[PDB]
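**Q** I'd like to ask you about the structure that follows.
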Amino acid sequence: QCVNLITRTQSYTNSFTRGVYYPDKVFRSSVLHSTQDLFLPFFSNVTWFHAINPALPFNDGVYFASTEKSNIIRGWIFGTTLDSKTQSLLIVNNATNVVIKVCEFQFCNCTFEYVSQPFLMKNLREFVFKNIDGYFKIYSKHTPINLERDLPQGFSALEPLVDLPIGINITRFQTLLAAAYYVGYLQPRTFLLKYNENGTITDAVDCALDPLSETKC
Amino acid sequence: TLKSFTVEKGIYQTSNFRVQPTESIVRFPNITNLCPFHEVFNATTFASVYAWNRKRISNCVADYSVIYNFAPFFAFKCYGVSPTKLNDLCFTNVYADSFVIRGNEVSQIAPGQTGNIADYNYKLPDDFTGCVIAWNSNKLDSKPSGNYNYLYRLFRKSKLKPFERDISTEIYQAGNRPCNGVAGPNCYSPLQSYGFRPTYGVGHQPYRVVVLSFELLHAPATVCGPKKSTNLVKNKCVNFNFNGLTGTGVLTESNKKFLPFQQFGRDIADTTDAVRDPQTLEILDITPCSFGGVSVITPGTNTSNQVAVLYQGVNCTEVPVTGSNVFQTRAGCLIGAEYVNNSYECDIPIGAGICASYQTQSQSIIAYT
Amino acid sequence: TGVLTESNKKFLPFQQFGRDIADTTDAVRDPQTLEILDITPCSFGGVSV
Amino acid sequence: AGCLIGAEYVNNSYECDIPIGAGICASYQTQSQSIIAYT
Amino acid sequence: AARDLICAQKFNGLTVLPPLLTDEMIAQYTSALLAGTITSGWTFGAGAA
Amino acid sequence: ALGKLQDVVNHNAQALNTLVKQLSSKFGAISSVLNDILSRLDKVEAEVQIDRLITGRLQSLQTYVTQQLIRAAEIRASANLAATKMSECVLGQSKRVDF
Amino acid sequence: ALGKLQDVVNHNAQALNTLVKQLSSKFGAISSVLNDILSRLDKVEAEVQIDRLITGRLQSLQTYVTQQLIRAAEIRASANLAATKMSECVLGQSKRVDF
Amino acid sequence: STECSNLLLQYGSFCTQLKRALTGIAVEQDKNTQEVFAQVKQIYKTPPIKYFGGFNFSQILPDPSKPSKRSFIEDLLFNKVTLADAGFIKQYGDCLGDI
Amino acid sequence: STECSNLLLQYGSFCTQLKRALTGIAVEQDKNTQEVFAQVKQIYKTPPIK
Ligand SMILES: *[C@@H]1O[C@H](CO)[C@@H](O[C@@H]2O[C@H](CO)[C@@H](O)[C@H](O)[C@H]2NC(C)=O)[C@H](O)[C@H]1NC(C)=O
Ligand SMILES: *[C@@H]1O[C@H](CO)[C@@H](O)[C@H](O)[C@H]1NC(C)=O
Ligand SMILES: *[C@@H]1O[C@H](CO)[C@@H](O)[C@H](O)[C@H]1NC(C)=O
Ligand SMILES: *[C@@H]1O[C@H](CO)[C@@H](O)[C@H](O)[C@H]1NC(C)=O
Ligand SMILES: *[C@@H]1O[C@H](CO)[C@@H](O)[C@H](O)[C@H]1NC(C)=O
Ligand SMILES: *[C@@H]1O[C@H](CO)[C@@H](O)[C@H](O)[C@H]1NC(C)=O
Ligand SMILES: *[C@@H]1O[C@H](CO)[C@@H](O)[C@H](O)[C@H]1NC(C)=O
């Protein structure tokens, strides 16, 4: 079991208009569409964690980001209390499958199991975890990052991979394991999304950032 | 249209014309399994309301007309749908939740409802689309000494979100004195047993409840009923039925770049523009069948009964069928009036510099600039 | 929702409420102590950019 | 017309560019690029 | 004590915008027109006074 | 003598007074107060009354805006006539009879 | 310089775009798609939702026709002014000041 | 939808009077254009000599080279106003293109 | 009221076009006053001898 957690070094950085996902599974082209959902606000304060780990809150959805080329980051742990008492997700990647389990694993009754296709393979890995109405949605996107430090300037819409009908309570989360990652929290926001002629979200406007964007909305 | 028996000289806007569909096309996913509704409604014991089961039903053909033979219930209480139409339309995933409550608490199993069961045991969403089934079980879930195997929750620090479960039995703290695992004067057990005896009234008798929850259409469809499919035709005005999406129009191959998680496409006025076929993964446009407006150009009824017809906005190559004269206009196209090279003053205005009149040529309706 | 202010309105002893032209409550009486309170809406306005 | 935040008043008089209210207009000027309000 | 209907108008979403030209500016326009037609005639309307 | 400008004031005053007074109507619902409807009924039974109040208040607002548009057209015609009289009677001498 | 005719074009475009975009509204019904309502429900409930959609679309189309009537009256007044200016400025010589 | 039409038939003659209002507006627009521009009884034309005492008039007289006999200023005013095609030449035929 | 706002969102764009109509009227009033009174280009003043 041991401890071997190597403290936790915190820092703060800027989101830089990042963390936008497709709100539904409907094709739309050459149209501006207004959506009210749980979005990461533009130019928000996201927290950078380093490890060369106490419990982090799950505040109405989590934006996760990692710029790790060395490929040490491998998984996530969700739930409320990490024991054999309360229900808790156990997303572990074995480089071939994603095992998802609800009861316990002792962190060295049961209702749900799942298995999947590999998520992963100078790259940026973005994730959105959301818990609404007994569901659990994961959005993801890979990006060929350049200019290594901090989050890039631009847009990259997050396509969904998996929607998981878990149906339990989430308040806290941990991460499996040099290792550095960005954590931001989603807020209920109204966005104005721009679709190009190919159906790809290219630009967005956050209606509650400044008076100019409220005028645009 | 004028509601009169005499018609004066001029042009009048009559009813529109449509092209009728030829055949009907049904497209359903290639699924042959049968949904196990029998093992949900026929079990020896059901769970309590604080520990309700949740069975996932997917990748099968569902027949909802066999539910009536399986359990003796009066009605089939649906929100958002109807019990008759469940065999035609179809979903992505079905969820079955079975539990046992009292007779007074059946009205609490409803969207937008509060109470004891709705706040502490089982909460339904406000946008619930699904069917609740409840039937009396005083002969199976009751004992003359009192059935004590069914429990329910009275105390909780907060309310419950829709579709959540509470299993843990911790001692409730009603005051400032801590409990620490001791049920004292201010501490009580959160779970209390139902009292089910056959001598009780019908409002206190046990009731078995099965709730079916439907996910309408966001995923590829896996639970679709026994409706057979038909071969796919294109470039023709037909009725279509794609996984319960009905309509009338013309289907053709498309250059739309659908992302692999997208199964629909919408327009500005919230209508379906493109669709993916559920059997072969191809994208089809949906274009409404050819139409337009029909105008009638006439002199007075006291003058003549001759008539010309203008199909406005319609090329006469698209016109199916009415005189022997066909003229092309920028305002539509004209049938029944011939074109002359002379120019007169405008008698009956058609448009784009084109007017029409009725004169001797013996007498006929002519069109001119 | 509003701001409660101590009032000088001469409520009769049989009267418990005071209402406006647009069918809204302007004054209320406290149920515990015999006091009349004006209810005004909170500060609002329009924003032009 | 109310409270104006973000534009600084000048003791000059030009033609109206953006109307605001009771004799007050606003404009965008060079003499650093800035937004001003005037009569 | 005498309730104003303008307050009930304002509290229910109905506001009144002020005009762009004040009464002093309208009076200055009127004075300029009247001084021009007194001291020049119709010549100030067709060009220079 | 100045009856027209007083009528211009009075029409807008009585239009705003009627728009305020239209909030007292129930429009077939159980109450004209929205908080009483939300406090008395649950969500499903109160959404019908809230929709009835919404339709009634929306129709009253449509009526006010249409009447304001018609009166604005009339005032625009009168202002065009006043501008023509400023250009012709004041800035020149008019041979038009009774203009 | 040509902002008046551009506004004439833009208003006629914007009213039609508003009329098309208004068809996506639910007006209190379960859906804005008519075939979805007919597929989901039986006859009486679908008739209720159809009646809600019919009333909403009828009100929207009546609003469009009323605004078109007021704009047509304004355009007719402008056309009468243009015809008067064609008769007096072009076909003759005007003594009216600022005409 | 046949059911929607059958429930729409019970609302009376709203459609007929809306159609009548739109037809009246459409006829009134052509009446406005006719009463503005068609004020001359005969189509006059300029002699091929182009001397008018030193005045030019080259920019307002039509150019015979173009298929539409518009002047230079008329071509400028037509190019500047971004007027939509408004679906004149077979808008359904344009909508049939797989684009 | 939040519930009334959520139910009012289902009625489309009535409240926006009412605002557009009233904004057009409010601009037209200022245009009327400027067209009537602001006809002169310079502010003439009378000499002191009356
Ligand atoms: C009348 O106006 C036309 C167009 O402005 C003049 O034609 C131009 O003349 C200049 C030299 O005088 C040429 O360089 C141009 O090519 C001519 N055409 C155009 C389209 O500009 C014409 O000369 C004028 N008439 C007189 C008598 O000067
Ligand atoms: C985020 O919050 C911390 C808290 O002190 C602050 O120091 C930091 O500057 C913030 N980041 C910003 C504003 O980008
Ligand atoms: C479930 O999560 C909510 C978060 O809002 C919390 O208030 C509640 O106490 C949690 N319940 C349990 C049993 O963990
Ligand atoms: C859309 O896709 C085509 C072909 O893939 C490409 O040529 C075009 O540039 C794309 N448009 C964008 C990215 O806006
Ligand atoms: C069902 O039919 C479609 C169309 O022929 C075919 O592509 C698909 O493979 C079939 N599915 C199975 C399981 O045979
Ligand atoms: C359930 O199944 C058993 C055998 O599988 C059968 O005898 C019985 O009639 C069924 N129904 C009920 C209500 O028990
Ligand atoms: C009408 O149809 C013909 C033949 O298909 C086509 O060539 C033409 O472009 C169409 N339109 C017009 C305005 O003639």
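Here chain E follows Swiss-Prot for its numbers: 845-893, in order, are the residues you see.
Method reported for this entry: electron microscopy, 3.0 Å.
From the backbone N, Cα and C atoms, a Cβ is placed for every residue, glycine too.
Sharing the feature lines straight out of Swiss-Prot:
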- E:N856 to K: In strain: Omicron/BA.1 (VARIANT)
- E:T859 to N: In strain: Lambda/C.37 (VARIANT)
- E:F888 to L: In strain: Eta/B.1.525 (VARIANT)
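Tell me what's around each of these sites.
**A** In the shown protein chains, 17 other C-beta atoms lie within 10 A of the C-beta of E:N856 (variant position).
Secondary structure from DSSP puts E:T859 (variant position) in coil. Around E:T859 (variant position), taking its Cβ as the centre, 8 other Cβ atoms fall within 10 Å, counting all chains.
Following the DSSP three-state reduction, the secondary structure of E:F888 (variant position) is helix. Here the Cβ of E:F888 (variant position) has 20 other Cβ atoms within 10 Å, regardless of which shown protein chain they belong to.
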**Q** Please report the distance from the Cα of E:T859 (variant position) to the Cα of E:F888 (variant position), rounded to the nearest angstrom.
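**A** Their Cα atoms are separated by 41 Å.
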**Q** Which whole-number value in Å describes the distance between the Cα atoms of E:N856 (variant position) and E:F888 (variant position)?
**A** 50
